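Asker: For reference, the structure I am asking about is given below.
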There are 4 protein chains.
Amino acid sequence: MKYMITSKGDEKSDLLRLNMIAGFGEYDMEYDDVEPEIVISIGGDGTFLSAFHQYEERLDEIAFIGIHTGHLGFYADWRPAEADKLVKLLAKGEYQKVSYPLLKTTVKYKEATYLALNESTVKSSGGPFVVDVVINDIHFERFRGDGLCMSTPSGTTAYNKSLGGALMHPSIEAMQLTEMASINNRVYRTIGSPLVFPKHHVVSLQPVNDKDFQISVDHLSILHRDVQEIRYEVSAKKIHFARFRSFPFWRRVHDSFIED
Amino acid sequence: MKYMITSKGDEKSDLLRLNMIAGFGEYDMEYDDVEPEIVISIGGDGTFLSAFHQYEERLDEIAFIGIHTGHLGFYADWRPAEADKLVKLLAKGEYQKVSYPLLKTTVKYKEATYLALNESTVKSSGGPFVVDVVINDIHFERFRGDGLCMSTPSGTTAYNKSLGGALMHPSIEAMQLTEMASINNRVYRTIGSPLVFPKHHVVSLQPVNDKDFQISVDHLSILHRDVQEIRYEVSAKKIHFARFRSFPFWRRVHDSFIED
Amino acid sequence: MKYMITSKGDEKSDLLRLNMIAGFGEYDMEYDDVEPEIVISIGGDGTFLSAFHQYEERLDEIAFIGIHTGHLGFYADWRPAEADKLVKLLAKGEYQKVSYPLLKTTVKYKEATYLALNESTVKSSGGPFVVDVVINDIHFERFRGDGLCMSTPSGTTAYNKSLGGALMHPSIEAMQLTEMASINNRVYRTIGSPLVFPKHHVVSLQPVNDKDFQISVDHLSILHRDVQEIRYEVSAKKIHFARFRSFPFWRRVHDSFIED
Amino acid sequence: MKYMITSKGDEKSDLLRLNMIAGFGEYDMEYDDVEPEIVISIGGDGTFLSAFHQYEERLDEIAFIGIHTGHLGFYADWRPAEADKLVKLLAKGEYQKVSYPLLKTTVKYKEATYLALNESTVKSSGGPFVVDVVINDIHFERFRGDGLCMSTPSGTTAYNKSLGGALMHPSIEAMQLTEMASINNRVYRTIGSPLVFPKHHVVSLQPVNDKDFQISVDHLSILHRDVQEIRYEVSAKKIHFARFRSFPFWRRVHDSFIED
Ligand SMILES: [N-]=[N+]=NC[C@H]1O[C@@H](n2cnc3c(N)ncnc32)[C@H](O)[C@@H]1O
Ligand SMILES: [N-]=[N+]=NC[C@H]1O[C@@H](n2cnc3c(N)ncnc32)[C@H](O)[C@@H]1O
Ligand SMILES: [N-]=[N+]=NC[C@H]1O[C@@H](n2cnc3c(N)ncnc32)[C@H](O)[C@@H]1O
Ligand SMILES: [N-]=[N+]=NC[C@H]1O[C@@H](n2cnc3c(N)ncnc32)[C@H](O)[C@@H]1O
Ligand SMILES: [N-]=[N+]=NC[C@H]1O[C@@H](n2cnc3c(N)ncnc32)[C@H](O)[C@@H]1O
Ligand SMILES: [N-]=[N+]=NC[C@H]1O[C@@H](n2cnc3c(N)ncnc32)[C@H](O)[C@@H]1O
Ligand SMILES: [N-]=[N+]=NC[C@H]1O[C@@H](n2cnc3c(N)ncnc32)[C@H](O)[C@@H]1O
Ligand SMILES: [N-]=[N+]=NC[C@H]1O[C@@H](n2cnc3c(N)ncnc32)[C@H](O)[C@@H]1O
C-alpha cells in the first residue's frame, strides 16, 4: 500500500518519520505523497489537521493515522514508542476503517466551498458582527455578537467545547452551531443554546449591514469580501481512520479532559 | 377512528373538549379512552406529558395531537380557535405521522423501567450527590454536584436547555446528558460539557456512597432506595404525532424562544 | 488566650487535636469551648463551617484558624505537619486579624434570622419553584427554575462557582445572587447573569404560589412553611481569621483550582 | 454653566440638539465644547461613549447626561420628549452628582495608558492568544483562548454580560475579568469563572510567545506591537453623572433586560 508521512517538523517527529520509512522499506510498502492510500501524521492535532487538508481531494481513497508527538493530540491513536508495532500492523494490513462526518461550508459572493474536520467559524472583518440565521429557508434569528462556530462531531471537543457546546459522538451525522458572545437585551435576542443539526439541514448566514467577514476552516483563516451568504451543511464526504485497536471516542474524551 | 381527549381541566379546556366531542359525534368517530388510536391533549405541555404517560403502553397504536390552551405549549400544534378545522381534518383522515425518539430509564435495586418524553433526572435524597458515570462499561467520570439530566431530542428545549444543553433536532436518535452544578476543583473533575449519545450507547450511573436518589421522569418524581444503578439508553419506542400541516421543529423553537 | 479545637473526628484529626492541646498545655493557654478567643478547626471546609456556626454568637470575640486534614480545605491555612509551628506562633501571639463579610438571611412567616459564611440558597419543597425577586423594594424579575443562591465573597468559590458565579475578593463587602436552572422562553424571563449587591442593598424573595421552601445556610438545610418572604443583605457581622503569614486570596484560589 | 451637546448625527438627534441649544439660550447658559461643565449626549451608548472619551481629560470638571434617541441606550436617563423639562432643571441647577468607577489600562512596550467606561479587552493580532495572568505579582494562570475582557461596574451589563460575567452595582469600586473561549483540557487550565477585583489590585497580562495584541478600550480598537505587558487596575478617576430624578441601577438593568 502506498503511504506518506507528515511530520510536525521538529527533531523528534522528523526522526520518528525517518525510522518508520526505514521500517516500511523492509516491507512491500511504497512511499508516495501524491496518491497515497495511507497518510500518517506525526505530531499534534495541528499537524493532523494539515494532513487532512493536504489530501481533502482524495478523502475517499485515504485512511489516516495519527502519532502523538504533540501536547494534547486528540486525533492521535499512537505514542511514539509504539511506532514499530504500528509499522508491523500496517504491513500485515490488520486494521478496520472508521468514518467521521465532515462539515461543508459554502461562501457565495461566485462560490467557494471548504471542507472542515473540526469546525468553520465566522467573525466580522473588524467592527460589529450581525447576521441573519436562516435554517432550511426559515428565518430563525438575527445574531449580534462576536461570531458563530459550526462544528463537526469530532470537532465538538475543540473550539465548540470552549464555546459551551455539547460533546457529540462521531457516529451521529450532524453539525453543531455555537454562539460567541451573543448580545441579549430588551431589543436583541438569540437562542443562546447550541443547536445541533442533522444531515440534509442547511444553515445559512446572511449579512445585515457589513458584508465583509473573517471565515475560518480549521486552522485556516480567510477574509472574504462582498459576501452574500455563508452556507453550512453536513458534507457527503467522510474522513476515514485506520484503527488497529479499540479506542472508543468517550475514552478518548476521558483521557483528554478528565485524566490520562 | 377511536379517539380520546385529555383536558387541562379548566373552564376553557373542558368546554373546548365538549365541543370537539360534539363535532366528532357528527362523524363516524367513536370516543374510547381505553384503546384510542388518536389522543388529543387540550392544555399545556404538562397536560400533554400526562396524556403521553397515560398511554405509554400503547405508543405504537396512538398518534398524539396537542391543542394550546396553556401558556407556552411547546408540544401543541393548534390554537383553540382552530379546533373545528382540526375535527374536520381528523375526520377526513388527512394527516401524516411523525416520530420522536424517547428515553428509557432503568433503575436496578429488582428492576424498574420508565419511559420519558422530555427527560429523566437524578438528584440525592437529601445530602451530597456523588455518582460514577459509566459509558458503555468504561468509567468516564465521578460526578459531584446537584444532579444530572438525561434528555430526549424534543426534551432538549425543556430542562436540558436551562442546564446549558444543546437544542437537538428530533430526527436525531440520541439522548443528551447535562450537569447540575458540578463541583470542579483541584481534586474533583467532571467533563462540564453536555454529552450527546447515539442510539445503542448505554450510560450508567453508579452510587459511590449514599444509595438513595430522587429520580424524575418528566413530571413524575420518585424516591428510590438501595439503588444499585441507573441506566439510560435511547428507547426502541417512539412517540407518534399526527401532523396536518408543516410546522418545522426549528420554527417551533423560534416561536417558543425568539418571537411568536 | 482561651482556645478550643474542633476536630473532623477521624483518627488523624483527633490525634492532631490531642497533640496540639498537649503543646498548648506547655504555655499559659487555657482550653475553653464555652468562651474561647481562638477556635482551631482541624479537618475540611465542612468541619470549618461547623466551627463557625458553633460560635456564630461570639464572632466578634473569636479568631478562627483552619488546619487541613480534609480533601480540598479552602478555608484552611495550615498543613498537619505545621501544627507545632502553629502552636508556637499562637503562643507568642504573633498574628494579625483578617475579616471576611458574612450574609444575613431573614425568613418571615414571626421571623428567623440565619448567618452564612458560604451561602444561603432557596429551592421548592418539592414541585415548581417560583418567586418574585425584589431589590430595594423595586420588583426586578419573577424567577422560575430550580432555585437561587446568595453567596458571600469567600463563598463565591463554593456553590456560587458551580452555578457560574464570579469569584469575588473578600475585601469587597458584597453578596452575589446566582440562578439554578432558570426557565427562559417567550413568556418567562430572568436576568440570567449573576448579580453582585453592595452592603445596604436588600434582596427579597416573595412567593408567587407555593409558600413552602427548602432553605439552606451553608451545610444546614431547613424546610420552612407558610413563608411570606426571604430577605438577604450583607451582615454587619464579620468572621475574623488569625493570619500568621501571607496567603493571598488569589493564591488560595490558584492552589484550589489551578494547581497546588 | 458652560455646556456642550454631542449628537448621534442623525436627523432626530441633530434637531433635538438645536432645540435644546435654543432653550439654553433663553437662560444664562453658554455653549462651550472646549471647557464645558455639562456634557449632554444625544443618541445611544455608542454616542455616550464617544462623549466620555472626548472629555476624558476633564472628567473631574464635567457631569454627563444622556438622552435616548438610540436603540437600547443604557447610559441614557432621558427620552427625547422630556428634553424641554431637562433644559429647565439643568437651568435651575436642581441635580445631584453620581460617580461610577473607571478602568485604567496600561500598555508597556514606553507606556500608553487608556481609560475605559465600559471595558478593555485583549485578543491576538491574528493567531493563537496566550498570556500569563499575574495578580498582584503572583502568577495565577496561563490563559489560552480567544481573549480576555476587563470590565468596570457599569460596563458589566455590556460585553462582560455576553461573556457570562456578573452584573455589578456601580457603587462597588471594582473591575471584573471574564474569559473568551478559554481552552480547558488535560494540559491547559484556566479558572473559568469571572474574577472580581477590588481597588488597588493590579492584574497584569504577560505575553508567552507572540507579543502582538489587538487591544480595545470601549469602542476603540488598537493594534499594539512588541507588547511587554498589559496592566489593569481600578482608576482613581470617576465619571460623574447629573441626576435630576431617581433611576436606580437595578431598575435600569430591569428596563434594559427584563421589560421596559
Ligand atoms: N486553540 N486551539 N487548539 C489547541 C487545542 O486544541 C486541541 N484540539 C484540536 N482539535 C481538537 C479536537 N478535535 N478535540 C480536542 N482538542 C482538539 C489541540 O490539540 C490543542 O490542544
Ligand atoms: N490544533 N489546532 N489548531 C486549529 C484548531 O484551533 C481550535 N481553536 C481555536 N481557538 C480555540 C479556542 N479558543 N478554544 C478552543 N479551540 C480553539 C479550533 O478547533 C481549530 O480547529
Ligand atoms: N419547569 N418547567 N416547565 C415549564 C416550562 O417548560 C415548558 N416545557 C415543557 N416541555 C417543554 C419542551 N419540550 N420544550 C420546551 N418547553 C417545554 C412548559 O411548557 C413550561 O413552559
Ligand atoms: N410542562 N411541565 N412539567 C414537566 C417539565 O418540567 C421541566 N422542568 C423542570 N424544571 C425545570 C427547569 N428548572 N427548567 C426548565 N424546565 C424544567 C422538565 O422539562 C419537565 O419535563
Ligand atoms: N458540595 N460541596 N462541597 C464540597 C466542596 O466544596 C468545598 N468548599 C467548601 N467551601 C468552599 C469554599 N468557600 N471555597 C471553595 N470550596 C469550598 C469543600 O471543601 C468541598 O471541596
Ligand atoms: N464543605 N461543605 N459543605 C457545605 C457546602 O457545600 C457546598 N455545595 C453544595 N452543593 C454544591 C455544589 N453543587 N457545588 C459546589 N458546592 C456545593 C456549599 O457551598 C456549602 O456551603
Ligand atoms: N456590541 N455592542 N454594543 C451594542 C449593545 O451594547 C449596548 N451597551 C453599550 N454599553 C452598555 C452598557 N454599559 N450596558 C448595557 N448595554 C450597553 C449598546 O447600547 C448596544 O445595545
Ligand atoms: N455601544 N457600543 N459600542 C461599544 C461597546 O460594544 C460592546 N460590545 C462589543 N462586542 C460585544 C458583544 N459581543 N457583546 C456585547 N457587547 C459588546 C462593548 O461593551 C463596547 O463598550
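We number chain B the same way Swiss-Prot does; the residues here are 1-109, 114-264, in that order.
Each residue, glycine too, has its Cβ placed from N, Cα and C.
As a published mutagenesis entry, B:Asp45 to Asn appears in Swiss-Prot alongside the note: Only minor changes in the structure and a 10-fold decrease in the kinase activity. Annotation comment: Swiss-Prot describes B:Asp45 as active site, proton acceptor, evidence class experimental evidence. Annotation comment: Swiss-Prot describes B:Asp45, B:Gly46, B:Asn122, B:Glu123, B:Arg148, B:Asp150, B:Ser158, B:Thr161, B:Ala162, B:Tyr163, B:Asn164, B:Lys165, B:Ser166, B:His223 as NAD(+) binding site. The note that Swiss-Prot attaches to the published mutagenesis B:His223 to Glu is: Twice less active than the wild-type. Its activity toward DTA is increased 2-fold.
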Asker: Starting from each candidate's C-beta and looking 10 angstroms out, tell me which of the recorded positions B:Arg148, B:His223 has the most other C-beta atoms.
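Answerer: Of B:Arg148, B:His223, the one with the most crowded Cβ is B:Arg148.
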Asker: Return the residues near B:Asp45 (mutagenesis position), defined as same-chain residues 6+ apart in sequence whose C-beta is under 8 angstroms from its C-beta, sorted by sequence, else 'none'.
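Answerer: The answer is B:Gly70, B:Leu72, B:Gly73, B:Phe74, B:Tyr75, B:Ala76, B:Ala162.
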Asker: Cβ under 8 Å from chain C: which of the recorded positions B:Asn122, B:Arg148, B:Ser158, B:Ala162, B:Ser166, B:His223 qualify?
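Answerer: Near chain C: B:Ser166.
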Asker: How many other Cβ atoms are found within 10 Å of the Cβ atom of B:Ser166 (NAD(+) binding site), counting all protein chains shown?
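Answerer: There are 22 such Cβ atoms around B:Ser166 (NAD(+) binding site).
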Asker: Could you tell me, to the nearest whole Å, how far the Cα of B:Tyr109 is from the Cα of B:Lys114, given 4 unmodelled residues between them?
Answerer: 5
Asker: Looking only at B:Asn122, B:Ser158, B:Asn164, the binding-site residues on record, which one has the least crowded Cβ, with the fewest other Cβ atoms within 10 Å?
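Answerer: Lowest Cβ count within 10 Å among the binding-site residues (B:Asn122, B:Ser158, B:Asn164) is B:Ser158.
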Asker: Relative to ligand 3, which of the recorded positions B:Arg148, B:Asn164, B:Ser166, B:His223 have a Cβ found under 6 Å from one of its atoms?
Answerer: none
Asker: Distance check, please: Cα of B:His223 (mutagenesis position) against Cα of B:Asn122 (NAD(+) binding site), rounded to an integer number of angstrom.
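Answerer: If we compare the Cα positions of B:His223 (mutagenesis position) and B:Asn122 (NAD(+) binding site), the gap is 9 Å.
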Asker: Largest pairwise Cα distance, Å, within the listed NAD(+) binders B:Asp45, B:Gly46, B:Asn122, B:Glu123, B:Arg148, B:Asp150, B:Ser158, B:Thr161, B:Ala162, B:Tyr163, B:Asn164, B:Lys165, B:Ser166, B:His223?
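Answerer: Max Cα-Cα spread across the NAD(+) binders: 31 Å.
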Asker: Under 6 Å from ligand 4 by Cβ, which recorded positions from B:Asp45, B:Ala162, B:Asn164?
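Answerer: Those recorded positions that pass the cut-off, since their Cβ is under 6 Å from ligand 4, are B:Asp45, B:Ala162.
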Asker: State the three-class DSSP label for B:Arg148 (NAD(+) binding site), counting H, G and I as helix, E and B as strand, and everything else as coil.
Answerer: strand
Asker: Counting across all protein chains present, how many other Cβ atoms fall within 10 Å of the Cβ of B:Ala162 (NAD(+) binding site)?
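Answerer: B:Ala162 (NAD(+) binding site): 24 neighbouring Cβ atoms within 10 Å.
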